[PDB]
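Participant: Below is a structure I'd like to ask you about.
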Amino acid sequence: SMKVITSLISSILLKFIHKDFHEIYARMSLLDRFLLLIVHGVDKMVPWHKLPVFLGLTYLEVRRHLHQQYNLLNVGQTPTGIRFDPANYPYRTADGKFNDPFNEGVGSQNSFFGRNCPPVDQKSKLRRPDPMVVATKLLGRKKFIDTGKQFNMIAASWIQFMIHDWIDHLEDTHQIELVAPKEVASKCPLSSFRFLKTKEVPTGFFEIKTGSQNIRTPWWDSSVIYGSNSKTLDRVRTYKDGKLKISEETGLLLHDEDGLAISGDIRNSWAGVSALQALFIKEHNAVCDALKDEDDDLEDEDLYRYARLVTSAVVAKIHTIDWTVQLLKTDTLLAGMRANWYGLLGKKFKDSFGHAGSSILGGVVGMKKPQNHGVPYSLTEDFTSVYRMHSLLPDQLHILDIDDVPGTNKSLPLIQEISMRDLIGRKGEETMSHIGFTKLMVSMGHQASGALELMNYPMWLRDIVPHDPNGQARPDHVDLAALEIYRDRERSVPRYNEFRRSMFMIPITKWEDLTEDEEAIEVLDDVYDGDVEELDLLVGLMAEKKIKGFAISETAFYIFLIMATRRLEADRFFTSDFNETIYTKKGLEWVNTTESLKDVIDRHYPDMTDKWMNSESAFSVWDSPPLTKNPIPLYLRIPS
Ligand code: HEM
Ligand SMILES: CCCCCCCCCO[C@@H]1O[C@H](CO)[C@@H](O)[C@H](O)[C@H]1O
Ligand SMILES: [Ca+2]
Ligand SMILES: [Ca+2]
Ligand SMILES: [Ca+2]
Ligand SMILES: [Ca+2]
Ligand SMILES: [Ca+2]
Ligand SMILES: [Ca+2]
Ligand SMILES: [Ca+2]
Ligand SMILES: [Ca+2]
Ligand SMILES: [Cl-]
Ligand SMILES: [Cl-]
Ligand SMILES: [Cl-]
């Protein structure tokens, strides 16, 4: 046969593949071996992010395909259940069941986290090197480093607002204690701290024998405002006109008898997230008003269901084509992220002529069927690790004088600095009640986030009161930087270099491959006793030299590449059921005409961005100078 001869040639070409990929290679199809040869070839020459946009996009299409085929690992028995008719569930269910037309429990509350990379058992190394040493020497903020004008505090609030929709790990009842070693104890805000073990649930399989459970629905269903089950949904519903609870007077969240905010998920939250919850409750309630006017025969439950479909799709769209484009501020990713939604052919073509039929040309949104690449949808252990972005948070929020006349580029002066401790949890709700929605939002818009670099982890997070899932305070404080290191190890996520190999990225051989910062190299060498194989994932992701324009590492980005696409393409409500029958005509129109966070702010606060936002995106620092558009066609642009 020709297939056997070509496979022999593929075995010959194995001489051009990095030795660490020989294993994953044997598991690949013939065409995919050729594709890996091409991807790996580019990696060794001019890298994709230096290519003309159209070639960068071609590279990313091929790499993403490889990850879809080889970096999606199921965990646990698939919760298939008895066969059901998806037409019986033309709405987002309270616990995320009945979305995958073939598996009732996929994407539901308490489903298993899947994986992208094979697990690496680290139970004998949970404290090697010591996580409080790692936190002290490599993570704790020395001098604040910001993100320039690229990514403001609304953008930092937004990604946490998404984490509250996406991922949270079920805990066991067993307590763990970490103790600060003598060497760093005087630099540790806590000399020791206690927390709960992650719940390890047996799977019944050989390759992956235990898994974690996700207590948030992994569907992108806005469970951050709707809850992840019927009980928590019931708490937010008014049962009038489809609506959710909010203060009519202040536009802020309501609070329960303990002063805790009433929303979908408020765990370990802060004022910035509360602001976005309130904004999107206003969005949901505005959709209810529009649909109830159109049709007086719709009852509360009908209104709620349609408005949840519209609101959750608006959020997903804004994240995809506005937020991500600020995180990944390059021409290639502008083109790429917009293509996820609208296809390479573009919005104007799609809006005029409809979906072209392939994800490449028309976007994953509106595809005829959901796509899971043969692996039941989940968010993964690896996804959790790469979204650990706590260094985005500042030490203080800079509250501006919104009563002052805006200056050049709509700049405003500082009126007060507020410690982040005063803006988190219950205390933060009280502080926000005095500041108000407008002042907080404008101040967040004008303030840069922290950068994802070493030695930039807020020290206030090294002694925080953590919460139970309902937002209730725990008596045992945690050092979050040390805890994150422990969790990645506890949950068997590969450390940095093995993570790279698993994602067919060339591994580092020395610290100089990771970063040009000579003092950071010395710290890494100290903490890890020279061993790049012991380098923690979180540390590597913060340390890695950034592609120009990227706020995250390339290693994190490849997980974003595949998993962001997956959140849309696997979900019926973004694919087979993204249509006017399911959304209503007006509901679909609402999604299709909303392109940005600015559009939503302008809907509810009609004068805010005119007065105070000079940037194009509400996620960029608001007093940015005007920019003249690049006259070179997008798909032809060459990165400098
Ligand atoms: C005031 C703001 C925040 C506070 C107080 C906070 C606190 C916490 C705490 C206490 C945990 C759980 C640690 C554990 O027991 O395992 C956690 C987990 C996490 N946080 Fe934050 N965080 C905040 C903001 C953010 C931001 C801005 C991001 C950026 C993406 C983020 C991403 C995550 C992720 C991905 C997890 C892991 C969830 C899991 O284990 O499933 N957080 N955070
Ligand atoms: C799946 C892979 C898809 C993209 C592969 C692109 C191959 C690289 C093309 O090299 C060409 O010659 C130059 C030398 O001067 C390059 O550096 C330049 O950028 C490019 O135009
Ligand atoms: Ca969810
Ligand atoms: Ca009580
Ligand atoms: Ca009617
Ligand atoms: Ca003044
Ligand atoms: Ca300013
Ligand atoms: Ca030194
Ligand atoms: Ca519009
Ligand atoms: Ca006006
Ligand atoms: Cl519950
Ligand atoms: Cl994303
Ligand atoms: Cl759209």
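Residue 1 is the first one shown; counting continues down the chain.
Method reported for this entry: X-ray crystallography, 1.5 Å.
In case you wondered, yes, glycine gets a Cβ from its N, Cα and C as well.
So Swiss-Prot has the following annotated:
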| type | residues | note |
| --- | --- | --- |
| MUTAGEN | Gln160 to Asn, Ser or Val (Swiss-Prot position 159) | Slightly reduces oxygenase activity |
| MUTAGEN | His164 to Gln (Swiss-Prot position 163) | Reduces oxygenase activity more than 100-fold |
| ACT_SITE | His164 | active site, proton acceptor |
| BINDING | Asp165, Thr217, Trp219, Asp221, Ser223 | Ca(2+) binding site |
| BINDING | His169, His390, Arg487, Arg491 | heme b binding site |
| MUTAGEN | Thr324 to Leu (Swiss-Prot position 323) | Abolishes oxygenase activity |
| MUTAGEN | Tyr387 to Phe (Swiss-Prot position 386) | Reduces oxygenase activity more than 100-fold |
| MUTAGEN | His390 to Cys or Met (Swiss-Prot position 389) | Reduces oxygenase activity 13-fold |
Participant: Can you tell which of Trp219, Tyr387 has the most other C-beta atoms within 10 Å, given these are the recorded positions?
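Facilitator: Checking each of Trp219, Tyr387, the winner is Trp219.
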Participant: Given the recorded positions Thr217, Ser223, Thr324, and counting only Cβ atoms in the protein chains shown, which has the most within 10 Å of its Cβ?
Facilitator: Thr217
Participant: Measuring Cα to Cα, how far is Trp219 (Ca(2+) binding site) from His164 (mutagenesis position) in Å?
Facilitator: 11
Participant: Are there any residues in the same chain, six or more apart in sequence, whose C-beta is under 8 angstroms from the C-beta of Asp165 (Ca(2+) binding site), and if so which?
Facilitator: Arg216, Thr217, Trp220, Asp221, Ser222, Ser223, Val224, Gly264, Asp265, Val315
Participant: Rank the binding-site residues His169, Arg487 by the number of other Cβ atoms within 10 Å of each Cβ and report the first-ranked residue.
Facilitator: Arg487
Participant: Would you mind listing, in sequence order, the residues at least six apart from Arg491 (heme b binding site) in the same chain with a Cβ closer than 8 Å to its Cβ?
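Facilitator: Result: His169, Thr198, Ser212, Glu381, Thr384.
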Participant: If you count the other Cβ atoms within 10 Å of each Cβ, which of the recorded positions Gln160, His164, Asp221, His390 comes out on top?
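Facilitator: Answer returned by the neighbour count: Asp221.
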Participant: With the Cβ atom as the reference point and anything under 6 Å counting, tell me which of the recorded positions (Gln160, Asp165, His169, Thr217) are near ligand 3.
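Facilitator: Going through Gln160, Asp165, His169, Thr217 in sequence order, those close to ligand 3 turn out to be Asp165, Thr217.
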Participant: Out of the recorded positions listed (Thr324, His390, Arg487), which are within 10 Å of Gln160 (mutagenesis position), Cα to Cα?
Facilitator: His390
Participant: Between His390 (mutagenesis position) and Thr324 (mutagenesis position), how many Å separate their Cα atoms?
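Facilitator: Distance (Cα to Cα, whole Å): 17 Å.
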Participant: Going by DSSP, is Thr217 (Ca(2+) binding site) sitting in a helix, a strand, or coil?
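Facilitator: Looking at the DSSP assignment, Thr217 (Ca(2+) binding site) belongs to neither helix nor strand, so coil.
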Participant: For the recorded Ca(2+) site, enumerate neighbouring residues of the same chain (Cβ within 8 Å of the Cβ centroid of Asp165, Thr217, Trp219, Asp221, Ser223, site residues themselves excluded), in sequence order.
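Facilitator: Other same-chain residues near the Ca(2+) site: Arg92, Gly96, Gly107, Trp166, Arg216, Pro218, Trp220, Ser222, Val224, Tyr226, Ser228, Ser312.
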Participant: What does DSSP say about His169 (heme b binding site): helix, strand or coil?
Facilitator: strand
Participant: With the heme b site defined by the record as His169, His390, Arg487, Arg491, how many Å span the farthest pair of C-alpha atoms?
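Facilitator: It comes out at 19 Å between the most distant Cα atoms.
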Participant: Secondary structure at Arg491 (heme b binding site) (DSSP, helix/strand/coil)?
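Facilitator: Looking at the DSSP assignment, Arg491 (heme b binding site) belongs to neither helix nor strand, so coil.
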